[PDB]
Amino acid sequence: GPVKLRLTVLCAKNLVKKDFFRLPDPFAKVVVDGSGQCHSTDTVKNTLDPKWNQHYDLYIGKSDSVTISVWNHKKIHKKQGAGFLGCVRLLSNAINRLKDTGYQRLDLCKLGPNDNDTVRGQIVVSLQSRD
């Protein structure tokens, strides 16, 4: 059957303040492409270096993958594409090698070029499978 993997979102670095003189409110939201399983970490009020020390227990089967995406609560409310921070994506092969590593630093950047490049952050996590 599937394998439960715990992706621990330790903290995030260089939180794009987005709007000058203003501050973002980072929070995490994971999605499972194949199970519809979603999870989320509390929001961090006006910060440039948040942390949640919280993990998500997703599942992986054969060729499954999981993506932990962070969003700026302030702009998610702003609407109109506003609200994105840094989406981190790990595949099945990456999930395994990492599941034992115990730590991974994924830079929080935009989905891609010409696609709202309002990023500049990073994020530290830890991959360990559940017994």
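Chain A uses Swiss-Prot numbers throughout; the residues present, in order, are 10-140.
Method on record in the header is solution NMR.
Using N, Cα and C of the backbone, Cβ positions are placed for all residues, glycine too.
A C-beta separation below 8 Å, combined with a sequence spacing of at least six in one chain, links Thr56 (mutagenesis position) to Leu24, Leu32, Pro33, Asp34, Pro35. According to Swiss-Prot, the mutagenesis experiment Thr56 to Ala carries the following note: Increases auto-ubiquitination; when associated with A-57.
Swiss-Prot lists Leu57 to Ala among its mutagenesis entries, and the accompanying note reads: Increases auto-ubiquitination; when associated with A-56. Within its own chain, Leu57 (mutagenesis position) has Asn23, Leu24, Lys26, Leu32, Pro33 as residues 6 or more apart in sequence whose C-beta sits under 8 angstroms from its own.
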